[PDB]
Amino acid sequence: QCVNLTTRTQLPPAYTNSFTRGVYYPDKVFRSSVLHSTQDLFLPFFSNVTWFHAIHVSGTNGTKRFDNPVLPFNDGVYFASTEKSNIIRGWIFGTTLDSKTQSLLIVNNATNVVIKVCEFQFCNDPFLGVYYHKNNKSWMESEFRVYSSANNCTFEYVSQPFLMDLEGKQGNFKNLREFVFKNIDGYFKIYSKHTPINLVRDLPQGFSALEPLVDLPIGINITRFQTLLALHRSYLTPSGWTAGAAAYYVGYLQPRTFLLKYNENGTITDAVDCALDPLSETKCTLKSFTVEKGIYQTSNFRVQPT
Amino acid sequence: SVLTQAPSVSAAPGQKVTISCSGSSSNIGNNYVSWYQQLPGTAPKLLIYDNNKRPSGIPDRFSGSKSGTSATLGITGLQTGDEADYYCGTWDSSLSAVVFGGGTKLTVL
Amino acid sequence: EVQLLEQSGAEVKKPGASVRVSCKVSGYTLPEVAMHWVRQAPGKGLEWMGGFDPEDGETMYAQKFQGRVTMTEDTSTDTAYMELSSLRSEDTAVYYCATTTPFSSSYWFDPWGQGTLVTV
Ligand SMILES: *[C@@H]1O[C@H](CO)[C@@H](O[C@@H]2O[C@H](CO)[C@@H](O)[C@H](O)[C@H]2NC(C)=O)[C@H](O)[C@H]1NC(C)=O
Ligand SMILES: *[C@@H]1O[C@H](CO)[C@@H](O)[C@H](O)[C@H]1NC(C)=O
């Protein structure tokens, strides 16, 4: 296979501001209405998040723009999308994006996502092709439009679909879906969430708690990746590709100390970064979200040598 | 075959004249019509589908109509290279199959 | 969009024989789109043949010619074999590989097939 359509497009990455976002539960331990503080990889608040578009119609007629780049993993990765009609399935996470290293291949092929940690050959323009079988009248998914070879495979797993629809809602949800990917200590752990959003595109002020889905033995360093897509074929009209529109959100993680406020039921609402501003670092000293009127001594500063 | 159109027709170049195909309610009445072109010993080319839809690469100068059991293939702006046979077809539920007419070989005078 | 493979090649089979017709494709995969067949006799018109039915999901067979010609499909290699049997006088002719869409009625076929004559 390896059918490819680069369709490179210009313009600057449209950025955004994650207000309160990307706060997962960094333990299984159940806590109730306490302020807990750890320094771990997170997406720090008020951060620059790139609102990317995998397929982007800018109207004259048609003009679907396939931009989705191979992206470095860096420290850690955050992800968010709406996609009332799913066009997104999984990610290619790896290093060489080729053989010679393992490959993290997440395919949420309906309905049984078959997570794959293997050695593949990923094409220059990988994505999942979808077509119509004509036998049993079912839309299959050609998975080798992503990658040519599948062999040597180290790991395999299956679970209930992370990507999930509800719909019937004519919008007003958009089914905002977030996935956090953190690769440490032999365990690459996946996080998820599903949220209604009524706003046109960008994110609200609410907190999103992400539980760990599976903690898996991965043992590979992933320095780079790209997302996956679901497209199809059309027939004679003045081949068909780029079903609907596609856009998503990406931001990189970073070690930061958060104070975590659990609820009576352990549902974290308020989280606060300590290093965010000189004001945020004092609230980490009192451990409280209420700061009484007065003067408090935040950590010292030093002048540094030129 | 089961449909009605003449073997040949002729007209002067650059003129405007069409070709029609007479079916029945059992064939053209409830079904969509197509039209095809072939040059001598060549690949028969889809002309118009549904009588209102041009395939990619078709001059806009062609149109079509369906009046009852009669379907006309709009042919305008005659060219020196437009001489060929045009075939009408539409879905048949009678024998539950695909049917065509005998074909009409145009001549540009 | 798509170009196809040939229908047969040149198949010349003297009387007392029968011939398969294997039509492959390119740019699509075989069972996302339905094939079709038409008899074309030189100096004559179209006679439809074979074909797949968008409704009912069956592969059609022209009633007049039904039972004499059969079709099979290999989805991965895109090989669709049209076997005509019991050669007769007027049945040597070009038989076109054609392809409408299973999704809708799509009486409109693929843009063109290149044609293959047979021999009786
Ligand atoms: C993570 O993978 C990277 C490969 O991308 C490895 O980092 C490389 O390390 C060498 C030094 O041994 C540098 O010269 C390369 O520039 C690094 N790669 C990049 C892309 O900068 C690294 O070995 C892997 N992680 C571990 C823990 O070994
Ligand atoms: C984020 O990007 C804006 C420009 O859009 C820039 O002004 C700002 O300094 C950047 N901040 C960070 C933390 O990247």
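Following Swiss-Prot, chain A shows residues 14-251, 256-323, kept in their order.
Using N, Cα and C of the backbone, Cβ positions are placed for all residues, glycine too.
Here the Cβ of A:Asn234 (mutagenesis position) has 12 other Cβ atoms within 10 Å, regardless of which shown protein chain they belong to. In Swiss-Prot, a published mutagenesis experiment is listed as A:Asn234 to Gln, annotated Increased resistance to neutralizing antibodies.
A:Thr19 to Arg appears in Swiss-Prot as a natural variant; the accompanying note says: In strain: Delta/B.1.617.2, Omicron/BA.2, Omicron/BA.2.12.1, Omicron/BA.2.75, Omicron/BA.4, Omicron/BA.5. All chains included, 9 other C-beta atoms sit within 10 angstroms of the C-beta of A:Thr19 (variant position). A:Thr19 (variant position) falls within neither a helix nor a strand when secondary structure is assigned with DSSP, and so counts as coil.
Listed in sequence order, the residues of the same chain lying 6 or more apart from A:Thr20 (variant position) and placing their CB within less than 8 Å of its CB are A:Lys77, A:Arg78, A:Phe79, A:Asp80. A:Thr20 to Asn appears in Swiss-Prot as a known natural variant, with the remark: In strain: Gamma/P.1.
Counting every protein chain shown, the number of other Cβ atoms lying within 10 Å of the Cβ of A:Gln52 (variant position) is 11. A strand conformation is recorded for A:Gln52 (variant position) in the three-state DSSP classification. Annotation of the natural variant A:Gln52 to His in Swiss-Prot: In strain: Omicron/EG.5.1; the original residue is retained in the structure shown.
Here the residue is the original one, while Swiss-Prot reports the natural variant A:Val83 to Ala with the comment In strain: Omicron/XBB.1.5, Omicron/EG.5.1. Taken residue by residue with DSSP, A:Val83 (variant position) is part of neither helix nor strand, so it is coil.
Quoted from Swiss-Prot, the note attached to the natural variant A:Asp138 to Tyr states: In strain: Gamma/P.1. Taking the Cβ of A:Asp138 (variant position) as centre and 10 Å as the limit, one finds 17 other Cβ atoms among all the protein chains shown.
One entry in Swiss-Prot concerns the natural variant A:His146 to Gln. Its note says: In strain: Omicron/XBB.1.5, Omicron/EG.5.1. Look at A:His146 (variant position): DSSP puts it in coil.
One natural variant named in Swiss-Prot is A:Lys147 to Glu, and its note says In strain: Omicron/BA.2.75. Its Cβ taken as reference, A:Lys147 (variant position) is surrounded by 22 other Cβ atoms within 10 Å in the chains shown.
Cβ neighbours of A:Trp152 (variant position) (same chain, under 8 Å, six or more residues apart in sequence): A:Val143, A:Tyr144, A:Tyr145, A:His146, A:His245. For the natural variant A:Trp152 to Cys, the note given in Swiss-Prot is In strain: Epsilon/B.1.427/B.1.429; when coupled with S13I induces resistance to NTD antibodies by changing disulfid bond in positions 15-136 to 136-152.
Reduced to three states, the DSSP call for A:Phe157 (variant position) is coil. Counting only residues at least six positions away in the same chain, the Cβ atoms of A:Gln14, A:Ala163 sit under 8 Å from the Cβ of A:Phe157 (variant position). Under its natural variant entries, Swiss-Prot includes A:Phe157 to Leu with the note: In strain: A23.1, Omicron/BA.2.75.
Listed in sequence order, A:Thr95, A:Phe186, A:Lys187, A:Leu189, A:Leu216, A:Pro217 are the same-chain residues at least 6 apart in sequence whose CB falls under 8 Å from the CB of A:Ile210 (variant position). In Swiss-Prot, a published natural variant is listed as A:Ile210 to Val, annotated In strain: Omicron/BA.2.75.
The C-beta environment of A:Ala222 (variant position), restricted to residues of the same chain at least 6 apart in sequence and closer than 8 Å, consists of A:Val36, A:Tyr37, A:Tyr38, A:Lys206, A:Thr284, A:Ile285. According to Swiss-Prot, the natural variant A:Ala222 to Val carries this note: In strain: 20A.EU1.
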Among A:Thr19, A:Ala222, A:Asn234, the recorded positions whose C-beta sits under 6 Å from ligand 1: A:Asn234
Listed recorded positions A:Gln52, A:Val83, A:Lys147, A:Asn234, filtered to Cα within 10 Å of A:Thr19 (variant position): none
A:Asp138 (variant position) to A:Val83 (variant position) - Cα separation in whole Å: 10
Proximal residue to A:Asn234 (mutagenesis position) among variant positions A:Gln52, A:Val83, A:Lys147 (C-alpha distance): A:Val83
Separation of alpha carbons, A:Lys147 (variant position) and A:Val83 (variant position) (Å): 34
